[PDB]
Amino acid sequence: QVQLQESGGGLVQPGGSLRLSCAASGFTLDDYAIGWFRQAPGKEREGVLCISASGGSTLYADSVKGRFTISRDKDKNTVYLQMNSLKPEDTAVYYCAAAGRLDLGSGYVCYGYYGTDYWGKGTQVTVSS
Amino acid sequence: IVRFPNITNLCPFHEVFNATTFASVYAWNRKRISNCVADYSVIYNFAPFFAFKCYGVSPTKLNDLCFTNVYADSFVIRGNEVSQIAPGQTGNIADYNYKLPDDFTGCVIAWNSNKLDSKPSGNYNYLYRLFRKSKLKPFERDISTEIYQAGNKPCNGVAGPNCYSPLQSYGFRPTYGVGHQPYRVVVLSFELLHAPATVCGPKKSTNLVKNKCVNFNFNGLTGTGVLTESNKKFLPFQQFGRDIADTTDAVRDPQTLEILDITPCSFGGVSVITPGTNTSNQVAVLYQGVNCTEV
Amino acid sequence: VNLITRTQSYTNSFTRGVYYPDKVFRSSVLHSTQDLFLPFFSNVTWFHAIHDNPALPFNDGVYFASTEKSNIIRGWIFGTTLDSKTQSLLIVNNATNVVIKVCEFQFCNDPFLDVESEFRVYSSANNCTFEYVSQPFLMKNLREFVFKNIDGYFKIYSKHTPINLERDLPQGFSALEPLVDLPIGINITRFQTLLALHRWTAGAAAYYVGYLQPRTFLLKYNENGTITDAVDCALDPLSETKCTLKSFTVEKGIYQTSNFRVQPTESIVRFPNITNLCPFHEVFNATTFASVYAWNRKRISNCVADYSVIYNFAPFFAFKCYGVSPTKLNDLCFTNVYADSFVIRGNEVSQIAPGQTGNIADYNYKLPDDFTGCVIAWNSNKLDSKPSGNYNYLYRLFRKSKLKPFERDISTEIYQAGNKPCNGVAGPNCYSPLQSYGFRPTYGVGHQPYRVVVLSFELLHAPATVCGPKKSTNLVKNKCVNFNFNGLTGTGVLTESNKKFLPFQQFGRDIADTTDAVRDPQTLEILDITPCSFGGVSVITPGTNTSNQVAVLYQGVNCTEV
Amino acid sequence: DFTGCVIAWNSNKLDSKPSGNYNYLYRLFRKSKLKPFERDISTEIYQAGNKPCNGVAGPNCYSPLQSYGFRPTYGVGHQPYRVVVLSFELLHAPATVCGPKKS
Ligand SMILES: *[C@@H]1O[C@H](CO)[C@@H](O)[C@H](O)[C@H]1NC(C)=O
Ligand SMILES: *[C@@H]1O[C@H](CO)[C@@H](O)[C@H](O)[C@H]1NC(C)=O
């Protein structure tokens, strides 16, 4: 029922721009924290960026702060990623992931990192360098 | 002989009783079933439960009565909270997730789900409401998610002091006790004969007989009569057609569009002709106004 | 946008609009029914729209007719005011299906189809109650439809007939066949019809609209069950003869059809005698209000109670009444009025209501749960409060049992709450069941003193004495009029009674066990009663094979009154 | 054609316990309806299927004896009630029952 499919990518020169989007179909959780992940060949996959679902509290990683822009639209239940000024170390296998929000301490808190329920097939983003 | 309507559809009990996924208790899935024939004997073959639990009707008496609409509410709850699924119940689920009117006329089927809703790490996709300002009204659900406030100061969108989240994630494990195992619950509610009914069992209209004096209860009409073929042109949607005496003479069938005629069964009077009793005991019997063939 | 104009001509109805009253087959018989129909030779508004106030009233039902062949007409809308404040019907036709909705849509001045959108029809739907989908109805021709709403049930009948090149409605007969019934159940006072125009483009349309009335009809089924002729029962006396005799042919002779009477026109009002006016000024404002434990009670009778001037006596907000209405107190008439004025606490103002319990209720002042009257409470902090603190007001605190309705307690003593007798000394387990109210101008709203006046009205069990100044307009002297006299409903033509009703007499019984002289309580006048003129109607006519001319004879009445 | 007196009083004060009173049972299933003023004490496994029940309450095997649940917190219609009914046999034989009328 729940499926995560991504679109976009390719090979661009350094300093270029790309648009990546992963569409969530059949999602039913009321509160959830979807995340985007990347994994270069030879390195462990790590969290990149995520925002809250209720109001959109944006969070970023240090290495992609500013250069990565995200937006979540509830009309299509699809999250869109904007990347500009791409650099050679950004070449990796990029994935989209979806997971529910943690419920501890009687509050609404969105958590990423590991422990993700669902994942996408992934895409390849390469920099000519 | 008897009457039944033209229902040929089969009610879809396969999709509701098993769909490899269940909605949460706070947001219970509700489906309406109508305009079909419901076979409740095949329900046992879809879910691994023990026995039915019906209040307004009996489990063995669901294939005879004809209802207008059927409502099916499906969810998954904890093992010990199944007791809270009963008329006039009190508890977290009773007044915060699912409330039932005290005049419930239906059935409830609950059965364990330890082999599908339990994980070694721990299931967390099922949540139930914990805090609510007021008790839930009958047949009412809550979907809105917000930050519950139990203090004078506003929560202001931050779960600080006197700020809580009324959505607790269920903890399901394969090593948990029986009262904590996840259980699938389906509640079926029936509507009595207020509108033309649409859901009941497929018993023929007694395979309409011909050329015989017959008793009958046609759609609540009790009587007797002789039924024959018809040569009258009933317009597309007539059900009963009367005479000068305002009594029916030509009729349709709610199980097959046929036109038939009604006559009264033959009857008459009996007269006895005797000589004087002082003469002899021999008598003669005469049937008034009847041909000497039927007698 | 406003882009359509409309013109209205008028024509006769001829003999059209007879639908199968019941879905029952008959053969070669005549059936008399009573239902809604279009009365024959009635009034028809030929509408012609061209590219406007499409606010066409609905009444009880609607008969619609059209002769266009381009399928320009589509759907219908029904409602009572057709805004977002009330629900409305959304029967819209389509070449594929048909959809009906009920919701508080916002229709503009002229809903229409863009053609395939209905945004101009309505902006949005907020609180919807019903939806329905089915097969469409509409499929050189004359198309007739009849829509009605009985017992919350919406029924449509239709017929498509072939017509030659004829300017007006053709004669003959054509039955209407039922198509649809739905359970909507709303009030609908008017309806509109929608048109579809491509884009815009010029267009024209024409149709006929009529309203129906509940009448008694007679119908003739042929040998196949198709209606070929019908006869009205309230068109002309010959039709009445046909309906009574139950045939389509009337032979030479004289027949009796029905009776005639003179209908009443007005009504006559006869109130009790009036000489004085009620002294309302000595109760609401007297610079003195009795204590709650010992409340005053004033009896008001034999006067006119002008409740309108009550607002000018005390600075209160509004009345509150249980068995009567504050604005309707000037019409109903009561034999007795009781006034109970007292002073209570601000929070105790809410403690005067049937089915309530409190310290004041069961110990000071009690009223029956069937109380019929009004209560008026107003703050008096500027008169009953002192800087030192008011001390005159007292209220009872202890009592052995609850007070019965309309019971007061004034007797004082030393309440005993112990086994030993009090012996007249307030020592241990001996208290005083009378505490003084503490009133100060610096206290809160709920602790400020409040003056409460309770007015209790007695129903019409005795001769009435207290009510408003209703004029007893004399019922002229020669009018067939009805009369309502203290529960007696009657009718007749009524002169002045010369009869000598001695002062005790109020009603006059005739030989036939009925009144023939009545009494007005406002002025001691007895009135003579006779029945309104009435008689029978007969019809004299030759055989129907000769002519339809008839003569009407009214029995026993000269040509002077109808 | 009943003629007689009926006296009913709520006895929730003595027939209700905190644990729940199951003292009273009712028959739920029966092959045929009951004649007037007839009881039924016989207890057996009701059979609702073609196969015999064989004394085992399995499939299509029910118990026509269901225990009542009486509690003091239940609704008025759910509270236990005690009913005493008096029925009279009229004069067909030498009458035996009547009040103290002096001869
Ligand atoms: C039709 O309606 C008009 C408008 O009131 C009226 O003046 C006219 O007399 C009516 N026609 C007939 C035949 O009554
Ligand atoms: C009635 O039907 C018969 C055949 O069904 C036909 O011959 C006859 O003409 C019909 N009646 C009329 C008045 O047309």
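Here Swiss-Prot sets the residue numbers for chain D, with the shown residues being 428-530 in order.
Including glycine, each Cβ sits where the backbone N, Cα and C put it.
Pulled from Swiss-Prot:
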| type | residues | note |
| --- | --- | --- |
| MUTAGEN | D:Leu452 to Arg | Increased resistance to neutralizing antibodies. Decreases HLA binding to NF9 epitope. Increased binding affinity to human ACE2 |
| MUTAGEN | D:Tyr453 to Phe | Decreased HLA binding to NF9 epitope. Increased binding affinity to human ACE2 |
| MUTAGEN | D:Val483 to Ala | Increased resistance to neutralizing antibodies |
| MUTAGEN | D:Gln493 to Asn | Reduced host ACE2-binding affinity in vitro |
| MUTAGEN | D:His519 to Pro | Increased resistance to human covalescent sera neutralization |
| VARIANT | D:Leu452 to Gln | In strain: Omicron/BA.2.12.1 |
| VARIANT | D:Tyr453 to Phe | In strain: B.1.1.298 |
| VARIANT | D:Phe456 to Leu | In strain: Omicron/EG.5.1 |
| VARIANT | D:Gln493 to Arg | In strain: Omicron/BA.1, Omicron/BA.2, Omicron/BA.2.12.1 |
| VARIANT | D:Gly496 to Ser | In strain: Omicron/BA.1 |
From recorded positions D:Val483, D:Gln493, D:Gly496, D:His519, the one whose Cα lies nearest D:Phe456 (variant position): D:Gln493
D:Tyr453 (mutagenesis position) and D:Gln493 (mutagenesis position), Cα-Cα, nearest whole angstrom: 5
Spatially closest candidate among D:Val483, D:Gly496, D:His519, the listed recorded positions, to D:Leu452 (mutagenesis position) (Cα to Cα): D:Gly496
Closest of D:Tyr453, D:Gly496, D:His519 to D:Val483 (mutagenesis position), Cα positions, recorded positions only: D:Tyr453
D:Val483 (mutagenesis position): tally of other CB atoms within 10 A of its CB: 9
In the chain carrying D:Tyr453 (mutagenesis position), residues 6 or more apart in sequence that have Cβ under 8 angstroms from it: D:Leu492, D:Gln493, D:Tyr495
Which same-chain residues, if any, lie at least 6 apart from D:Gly496 (variant position) yet have Cβ under 8 Å of it: D:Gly447, D:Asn448, D:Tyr449
Mutagenesis positions compared (D:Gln493, D:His519) - the one with the fewest other Cβ atoms within 10 Å: D:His519
Collapsed DSSP category at D:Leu452 (mutagenesis position): strand
